[PDB]
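J.: Please find one structure pasted underneath; my questions will follow.
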Amino acid sequence: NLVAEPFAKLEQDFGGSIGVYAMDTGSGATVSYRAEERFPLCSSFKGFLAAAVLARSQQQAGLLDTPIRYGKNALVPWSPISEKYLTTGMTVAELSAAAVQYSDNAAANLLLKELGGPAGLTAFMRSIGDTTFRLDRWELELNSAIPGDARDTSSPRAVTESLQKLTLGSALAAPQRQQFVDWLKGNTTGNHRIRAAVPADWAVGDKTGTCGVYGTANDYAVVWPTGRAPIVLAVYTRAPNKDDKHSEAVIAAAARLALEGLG
Ligand SMILES: *[B]([O])([O])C1=[C]C([N+](=O)[O-])=[C][C]=[C]1
């Protein structure tokens, strides 16, 4: 597999495993490397979380506008938006934007509670035809990224296929699809990952995940090249040792090879 060789060299230099799946929605061309292996979701589940909330909001009038007056008991390390708005409260929309664009942990747990926990989010993903995704735990425990542990994992392919359905397909009603896309486009945490691999004039929406341990980090994105059909892709990493470091540069490099390999 000559197409795969640059990915193999990249993961070998990295000292771990890289998983990549990219699809050009105009041509149907794909690029695949370890595309069907499981990788920890880490914070990347927060994108799909927001999508599941949006789906619910279609059936529950004023859900996204509803103020949540959470207490300090809801707060978790690295919840900068939720801590800032503790004395104000936040709407469901605002919590979703915080989870997506700042990877806010408390906001993510608050929204998970609304869906009936990790099982509720998993059930939503099953409803759109994703049989791979599983979320089992809450923030921060879901980040353990233990090699061989299937909890809180998906595959680059399933992540890409689900992202396509939600952002470009018919899984959400149109206004809700647009809100999801807009939240992804406003992400603040991904500037050194897939965004670093894309020509500066192309629009990008992404969600990052960073477990930290076991060299485990990731990003998925929808990319709109000027005047062409969008591309959807996912890049996930992991490594065998607890103190192995993740690398944003490796994620960006894998993204570049994916865009180059497309037809
Ligand atoms: B997540 O579960 O990768 C995650 C993200 C952050 N963050 O500050 O972005 C902290 C802890 C877990």
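We number chain A the same way Swiss-Prot does; the residues here are 27-289, in that order.
Looks like X-ray crystallography, 1.6 Å, at least that's what the header says.
A Cβ is built for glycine as well, from the same backbone N, Cα and C atoms used for every other residue.
Copying in the features that Swiss-Prot gives for the protein in this structure:
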BINDING   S69, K72, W104, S129, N131, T234, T236  beta-lactam binding site
ACT_SITE  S69  active site, nucleophile
MUTAGEN   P103 to R  Increases catalytic efficiency about 40-fold with respect to ceftazidime and reduces catalytic efficiency about 10-fold with respect to nitrocefin; when associated with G-239
ACT_SITE  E167  active site, proton acceptor
MUTAGEN   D178 to N  Reduces thermal stability of protein
MUTAGEN   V239 to G  Increases catalytic efficiency about 40-fold with respect to ceftazidime and reduces catalytic efficiency about 10-fold with respect to nitrocefin; when associated with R-103
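Let's see these features in context: how buried, what's close, how far.
T.: Secondary structure at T234 (beta-lactam binding site), as computed by DSSP, is strand.
Counting every protein chain shown, 27 other Cβ atoms lie within 10 Å of the Cβ of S69 (beta-lactam binding site). According to its DSSP assignment, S69 (beta-lactam binding site) is helical.
Note on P103 (mutagenesis position): other Cβ atoms within 10 Å of its Cβ, all shown chains, come to 9.
Residue density at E167 (active site, proton acceptor): 10 other Cβ atoms are found within 10 A of its Cβ, drawing on all protein chains shown.
DSSP assigns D178 (mutagenesis position) to coil in the three-state reduction, placing it in neither a helix nor a strand.
Residues within less than 8 Å, Cβ to Cβ, of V239 (mutagenesis position) and separated from it by at least 6 positions along the same chain comprise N169, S170, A171, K268, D269.
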J.: Going along the chain, which residues six or more apart from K72 (beta-lactam binding site) have their CB under 8 A from its CB?
T.: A125, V126, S129, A134, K233
J.: Compute the C-alpha separation of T236 (beta-lactam binding site) from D178 (mutagenesis position), stating it in Å without decimals.
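T.: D178 (mutagenesis position) has its Cα 13 Å from the Cα of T236 (beta-lactam binding site).
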J.: In the structure shown, which of the binding-site residues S129, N131, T234, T236 has the fewest other Cβ atoms within 10 Å?
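T.: Comparing Cβ neighbours within 10 Å for the binding-site residues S129, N131, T234, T236, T236 has the fewest.
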J.: Which residues of the same chain, at least 6 positions away in sequence, have a Cβ lying under 8 Å from the Cβ of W104 (beta-lactam binding site)?
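T.: Long-range Cβ contacts: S129, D130, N131.
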J.: For the beta-lactam site given as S69, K72, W104, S129, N131, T234, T236, which other residues of the same chain have their Cβ within 8 Å of the site's Cβ centre?
T.: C68, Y128, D130, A134, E165, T215, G235
